[PDB]
Amino acid sequence: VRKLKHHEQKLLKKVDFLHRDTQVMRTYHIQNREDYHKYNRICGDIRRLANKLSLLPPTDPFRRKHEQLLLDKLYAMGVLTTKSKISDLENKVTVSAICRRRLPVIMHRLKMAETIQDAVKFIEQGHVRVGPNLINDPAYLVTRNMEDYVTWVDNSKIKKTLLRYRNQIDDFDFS
Amino acid sequence: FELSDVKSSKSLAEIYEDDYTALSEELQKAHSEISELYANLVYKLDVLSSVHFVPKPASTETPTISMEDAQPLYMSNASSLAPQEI
Amino acid sequence: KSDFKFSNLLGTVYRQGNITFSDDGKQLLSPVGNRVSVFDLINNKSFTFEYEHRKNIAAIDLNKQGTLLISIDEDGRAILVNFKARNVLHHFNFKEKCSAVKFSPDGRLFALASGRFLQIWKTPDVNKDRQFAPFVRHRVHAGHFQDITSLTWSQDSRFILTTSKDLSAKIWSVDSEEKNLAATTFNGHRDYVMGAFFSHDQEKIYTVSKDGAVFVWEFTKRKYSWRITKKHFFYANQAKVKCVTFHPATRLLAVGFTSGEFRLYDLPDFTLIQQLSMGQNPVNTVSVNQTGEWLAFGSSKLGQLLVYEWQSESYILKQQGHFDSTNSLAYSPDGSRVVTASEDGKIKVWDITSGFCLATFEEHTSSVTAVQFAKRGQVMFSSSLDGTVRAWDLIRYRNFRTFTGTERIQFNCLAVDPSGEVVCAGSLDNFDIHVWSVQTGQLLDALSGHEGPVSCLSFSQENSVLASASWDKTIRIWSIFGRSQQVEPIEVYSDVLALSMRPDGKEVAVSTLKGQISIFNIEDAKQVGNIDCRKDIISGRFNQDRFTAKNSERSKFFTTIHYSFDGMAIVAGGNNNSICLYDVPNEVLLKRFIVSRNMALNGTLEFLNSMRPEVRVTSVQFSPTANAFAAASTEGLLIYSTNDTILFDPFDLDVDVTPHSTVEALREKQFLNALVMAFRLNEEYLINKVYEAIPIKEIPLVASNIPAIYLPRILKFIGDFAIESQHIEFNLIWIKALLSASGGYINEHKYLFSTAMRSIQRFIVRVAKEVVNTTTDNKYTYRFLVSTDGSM
Amino acid sequence: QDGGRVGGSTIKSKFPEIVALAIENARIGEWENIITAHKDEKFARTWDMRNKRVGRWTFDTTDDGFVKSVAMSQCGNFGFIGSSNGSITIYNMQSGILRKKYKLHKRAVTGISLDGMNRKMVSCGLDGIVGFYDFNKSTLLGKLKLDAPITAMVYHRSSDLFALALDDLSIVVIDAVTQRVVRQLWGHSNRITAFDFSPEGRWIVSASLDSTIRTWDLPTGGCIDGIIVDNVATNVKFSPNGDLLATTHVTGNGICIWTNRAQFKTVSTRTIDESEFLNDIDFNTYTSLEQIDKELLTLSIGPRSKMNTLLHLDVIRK
Amino acid sequence: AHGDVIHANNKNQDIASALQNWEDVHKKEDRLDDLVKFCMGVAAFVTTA
Amino acid sequence: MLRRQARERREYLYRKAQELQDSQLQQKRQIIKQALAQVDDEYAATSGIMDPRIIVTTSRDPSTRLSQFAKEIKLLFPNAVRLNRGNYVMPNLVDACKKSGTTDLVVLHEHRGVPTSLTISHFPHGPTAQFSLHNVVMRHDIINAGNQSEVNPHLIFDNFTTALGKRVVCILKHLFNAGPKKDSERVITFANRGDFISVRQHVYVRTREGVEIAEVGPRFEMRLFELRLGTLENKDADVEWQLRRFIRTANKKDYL
C-alpha cells in the first residue's frame, strides 16, 4: 500500500490486501478473474474426480464405463481430441484448453475476426450465429459440430462487405 | 485381497457380533459420491455450453412417498405380466 | 373455427406461493407463476386461469363464499377476480412487497402482512356495477420491528395474529375497542416465530417456532394475561419447520419441514398421529380442508404436490410437474393421452379427460429429443441425446427395445412406420438416417445422402415414404420398400429447421431460417406454395441486448409446425413469444397468440423500461379430437380449445330460421326440418334440445333424410356431446341409424370424415367397451357361481 | 421520396374533420396502419399509430369524387377507397401505391369491406346495390340490389356477416358465403346513426336519431333492449374485449363508457323494445334430460373412472 | 367380497329366486352389448375401407 | 461442410503421423518382446464390423473390352457397383460417392482397350493404392464358362513380408467382405513374387481323398507402383510410398 521499506518489510512481509489469471487474461483475452477461477476450479474438480475413479478398483465395469463416459463426453465437447489415454485427462486438460475451446478463440481460429477482441465485439453485436441460433456472450464453449456450423448472422453489414469485397453480392438472399 | 498388519480396531466380541449379524457399502458410497459429482460437473458443462437457461439439477429413516409413478398405479403386477413371460 | 380459447396448462402443478382450498373442499387453487389453477376434485377436472400476471405469483386468497380471489405478485399488483364469471374485476397496485393475504371470516374486509406492517382493507360489493376506485383501506398496524411472517384471523373477524421475524406475535384488532382489549404482543420465543393460532374455545394461543417449539399460552390466572401454559417440541436434527397448518375444530396440526418431513399431530394431547416424507426437498406450503380430512403439501424444489386424506389414509393425488421443460409433445391416437418429455429423461404421460399425469419413465438418462407413436394406440417412442432410442408399452407400460447405434450418436429427429415395423432416428453429428426394424431390434440401415445435420424426419403414412429435411437447405424423400431404395432431393432457399406432412399425405410444409413455410407436392416434388412468417413474429428483447428487439434476428423463423388434420390450418411455434395459425388455401395467417406475459422470462419485453429464463415454443400439435391444440414450451403444456362455443357461427341462415321457429317445427313434429334449422342456426343448446326432443321410431327416418352437408357436422356434434353424455343407448341408436344411412358415402370421403370418426370411435372405446366388459363379467360370474356345485 | 417541393401555403394548418377511418394492427410499427378520409377530400391521409404521427401516403380517388369510405386490409397491406362516383380504388399501404380500381357503382360508394381471408370483398353504394368480389382474383361474384339507398355498412369477419343501416330505417343482415339476406330489423323510428356487431356477433347495438339505442339479438332476431338517450349517441362501438361500449354523443367533448352486466351475468332474450316504448330459450342454454325414457340407459352424473376405482381400488391400497 | 360365501350357500332357495330375478334383468339388458359390438365393428369397417 | 471435411483431412494426416511415430516406437520396442519372453486406423474402425461397398468405375469413354472387364471386376467383387464415367469430373465424383457413403473405389485406366492401370481409394479419407495391371486374361476372352458362384470367397495371401505388404494385406482383406463361410467354395489367391502380385479366381472342392480346384474368372499380373495417404482427387496429398524407377538397384531391389 506504500511500497514498504526494508525494516518494516522484514517486520511485516505477509500483509497484502490486493499470476496465471492475468496471464491468460492478457494472452487469451479472457473476461474475468472469476472466469479464470471457475475454469481452474473446474480443472481441479476434474483432477479430483480422476483421483476418485482411479481409487475405484481397475477391474470394475462401472469404473470403465464411467471412465469412457467422461472421456468421450469431454471429447465431444472438444476439450480433448484424443480418446485413448488416461494421462491425457490427468495432465493435458488446461485452462488454456478450455480457453481455446471458448468461442472467440474459435472465431479468431477460423479467422472470423482478425483479433479475438474484435471477435468478442462481433459477439456483442450479434453479427455471428452458432448453427440454429445466434449468440451474444463470449463465455461459451462450443461443441465440435456447432464449431463446424458457426458463422455470421444473415443480412449483416460484415458479411455484406465480405460479399462486396468478393464482388459476389446476391441480394436475392439479402446477402 | 490383502491383509492388514496394524492393530485391529474391534475386539473378538465385536467382529463376532458383526459376523453374527450391494457389493460393499464403501463401493456403494463411492459410486454415490462420484455420481453426484458427475451430475454437478455435467451441469456445469451444460451451463458453460448452453445457449438456453438450465437451472441446478437437484439438491445433494422414515416412511416416504414416491410422487412420480412409472406405472398407472392401479394396474396389477399379474396384469402387467405377459402370459408368455409367465 | 379460427377462434381458440386457452383451455388449460399442464405441467408444473405447483410453482410459487400458498396453495389454498375451496369452502366445500371440492376444488383446489394452486398458484402457477402467472396464472392460478382450479382443481375440480369430485369429477377430477383441471382448469387454468386465462388471465396472465405481471410476474411470478407471490400471494393469493379466495373468498369464504367462493366469489372473489385476490392475487398479489411481488410488485403489489393485486388482481381481484370474480369466480362465477371467472372475470378480472380489479387490478390494484399495492406498491410494496406483499407477503401474506388473508380474507376475513365475515368477508367484509381482509388483512395483509405486507412488509412489517399489517394492512387491513375493506371490500366493495360483487353484485354492484363496476366502479373506478372500489379498493378501500381500513387499518394500518405498525407495532413490529421486522417483517410479519404469518397472519391469523380469529373465528370472529375481529382479532388478528401477526407473527413476525422479530420473534413476535402481535394480537391486533380491526376495531379500536377490541384493539384496546387485545392488541398485545407475544415474545419469549426461539429463533423466529413461524406461526400463531387461536384455540376453538379461543382461550389458548399456539405459536410454532422455526426451532420447532410450540408455546401454548392460555388466558389463565397466575389481572392475568398470557401465561405460557404448555411447551411442546419437535425433535429433528436439522429439519426445521417451514410450513404449518392448524385446524381448530378438529385440533390437528401439520408441520412440513425442510427435509420433506411432514409431521401430523393432535394438539391438546400433543400426539404425533403420523410423520412421513415427500422427499429430500423442503415442504413449502400446506393447506387443510374445512372438514379437515384433506391435506395438501406443495413443494417447489421439484414442483411436486400431494393431496391426501388422513381418515381413510388415501393419497388423492401425488403429482409433480416436469423439472426443466416439456421438450416434446405427443397426443394419443384417440387423444385421451398426451406424452411430455423433458431434459431429465423423465417422460411424463398424462390423461386429458382427468388432466393428470398417469405415469412416467426415467430409463433414458439424457434429454429425450423426440417422442412418437404409430398408427395404433399401444406404443410410444422416445429418441434421446443419450445415443439411444427407446420403444415402450403404454398398456403393460414397459420398454420394448433400446435401439442404439454402435457409436451411440445423438438422435434428434425420428419417425415411425404407420404399421409400426420400422423406426428411424436422425442425429446431428452423423446425419445418417439409422433405421431399425422393431421385432429384429437391430438396425436395418443408415441412409446417407444428407450432408450436414438433418433437421427433421417425417413419414407419409399413406404411401408410407420418408421425407428428411436437412440443413443443406434440402429435403430428401426416400422410398425404401418394393426393391426401390430410391431418392428425390429438393433444394430450398435456406436451411430448413422444421418439417411436417399433410394428414392426407401428398403435400408437405417446411419452415426454414428465413421464416418462410413452404408446401410441396411430393409426387411431382413441386412447390405447392409458401407463406411468409418474418413479419408476424413477436420476438422479445433481452436485458443484456445491445440491439433492438426489431433488428434482432433472434427468432425470425419457426422451429416447430403442425398441420390441421384437415390440412387447412397450421399451428407454428418457434423461439419467439408467439404461436401462429395459418391457412393453407388463402395462404394467410388466421391467429396469433402471445404465449405468456411475464417479465421473469427473457424474450417477453419489446422495449425495456428506461442467464435468466427465456420463453420459446418448443413443440406444437393439433388435437385428433379437432377441438383443441397443445404446445410444449419452456414452462410446460398449454392447450387452447374451441370448447367455448359461445360465438354465433350459423350455416346458411334465412329470415324464418329463428330458434322459436325451430321449437315451432318441434311442436309441429317436423323434426327433420327442425334439426335442419338447428344446424343452420348452429347453436349447440338448441341442437341438444332437438336431439333430446325427437323420438326413437323416427330417428331412422330423419337420419335417412339428413343431408350430406350436415352429415359430418352431426357426426362431430354427436361425438363431442355423447362423450360427456350418459344417454348412451340413445346415442348408439343414433350412430346405428346414421351408419345404416350413409356408409359408402363416408368410405368415398374418408379424408373428409376424418375428424368425425376419430372422436366417435374413441368415445366407443372410452366408456362403452368398459361398461360392456363389466356387464359380461357380471353375467359370466353369475353363470359360474350358479352352475358350479356347492362345496362340502 | 422524390425530393421535390410540396405545393401548399407557407403557414401551417390542421387536416379536415374525419368522416371515415379504418385501422389495423397486423404489422404495427412497420408501415402505415390508419387511413382517414377527411371532410370533402378526393383523397385519404395515412397515419402511423405507434409513431403517433401522419404516415407518408395519401390516396387520391382519381375520379374527382370525394372519398366516402375507407377500408384497411386485415393484413394491413391494402387500402380500399370508395369514392363519390362508385370508384373503388385499391392501394398498397407499404409503398402507398395504386394497385387496383374496381368500377361497378355510379353513386357514392358508402361502404366497403373485405373478408379475413383477403379473398372476397363486399361493396355498397348509394344506388342500393351490393357488390361481391374476388380480391384474390379481379372478378365480380355477385350484384345484389335492395329497395332503399344504402347509408352504412358494418362487416363482421368472425361470422362473415355484414349488417346495413339503410335509408328506410332498417338494419339488414346479409350472409356473404351464401350471398343473400338472412335478417332484417325494423323498428327504428328515425335515421340509424350508428350500429355495431357484438364481438361474438350475437347482438347488434344501434344508436338512432330518435334518441334511441337498441340492442338486438340476431339469433332470434329480437330487440332484447332499448334505451332512450338524452344525448343522442353518434358513435356506438363494442370494445375489442367483449366488456365495454363506447359512445360519442352529439354534446360533450368526451366519450361515454359502458360496462357489461351481460359479460358478468346471463341475460334473458325478450323483445322488450316496443313493450317499453322456455326460460332455457330465454337464457339461450339448454339443460339436458336426466333420463329421456325408462328404456334409455343412463350413466354416472360426473366422473366415469369411479368404475375402475371400485374395480382397482384395493390394488391402489397395495 | 361375498362371492365365496354366496357360492358356498349356492342352491339356497331365497337367494336362488333373487339371482334368478337379477339374471332376468341382465338378459333384458344384453342388447347394449349386442349393439355396441355392432356399431364398433362397423365403424371400424368404415374407417378401414 | 468444407470446414468439416478439411477438419477431417487434417485429423487424418495427424492420425497417420501418430500411427507413424507409434510404428517406429513399435520397431523400437520389438527388442524387449524377445528379451522377456494390427490393422490400420480406417480399417480398424470397420475391420469385421461393416460389410464394404465398392464402386468400380471406368476412367472415361471406354472401350467395350474395358466395359466387359470392369463388369468381370464387379462379378468377382461382392457389393460392387458399376460406373460409366461420362462427362463426370474427379472431385464431384468422389464427393458424390462420399455423399452416398461408400467404402472403396476402384477406377480403371488403359491404353487402346488394354487394361493396364487400377487404382483403389478408401473413401473415409483413406489411402490409395495405384497399380499397373498388364497380363489380363478375361473369362469373356476365354470361353462361355457360365457364371461365377458369387458366394463370399475365401482369400489366400502369399509372400507378404514387409510392413508395406502388411498394409497391403490389410487393405485387401478389408476390401473383401467380412466374415466368410468356412465352406465358401470359391477361393481367391494373392500370389506374390519378384514384386509382381498375380491373381486368379479359383473354385475348389475336396475330393474323396484330397482337394480339387478350378481356375476361373480373370488372370493377370498387376504391380503397385504407388501408395498415397490421401484420396485420389487430391493428386497432391502426401505419398505414403513411391516407386523408384530411376535408381541404381532398380531391377534388383525387392519390395520397391
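Quick note: numbers on chain F are straight from Swiss-Prot, i.e. 1-37, 72-290, in order.
Note that Cβ sites are derived from N, Cα and C of the backbone, with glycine treated the same way.
Look at Swiss-Prot and you will find F:86-267 tagged as domain 'Brix', backed by sequence analysis.
Neighbour list (F:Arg119 (mutagenesis position), Cβ cut-off 8 Å, at least 6 residues apart, same chain): F:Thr91, F:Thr92, F:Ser93, F:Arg94, F:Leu127, F:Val141. For the mutagenesis result F:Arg119 to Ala, the note given in Swiss-Prot is No effect on RNA binding.
Under its mutagenesis annotations, Swiss-Prot gives F:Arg201 to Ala the following note: No effect on RNA binding. Annotation for F:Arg201 (mutagenesis position): same-chain Cβ neighbours under 8 Å, separated by at least 6 residues, are F:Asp74, F:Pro161, F:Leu261.
In sequence order, F:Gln182, F:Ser183, F:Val185, F:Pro187, F:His188, F:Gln235, F:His236, F:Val237, F:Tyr238 make up the list of same-chain residues 6 or more apart from F:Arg220 (mutagenesis position) whose Cβ falls under 8 Å from its Cβ. Under DSSP, F:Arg220 (mutagenesis position) is assigned to a strand (E or B) in the three-state scheme. F:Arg220 to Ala appears in Swiss-Prot as a mutagenesis experiment; the accompanying note says: Loss of RNA binding.
According to Swiss-Prot, the mutagenesis experiment F:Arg253 to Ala carries the following note: Loss of RNA binding. DSSP assigns F:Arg253 (mutagenesis position) to a strand. Taking the Cβ of F:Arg253 (mutagenesis position) as centre and 10 Å as the limit, one finds 17 other Cβ atoms among all the protein chains shown.
In three-state terms derived from DSSP, F:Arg201 (mutagenesis position) belongs to a helical segment.
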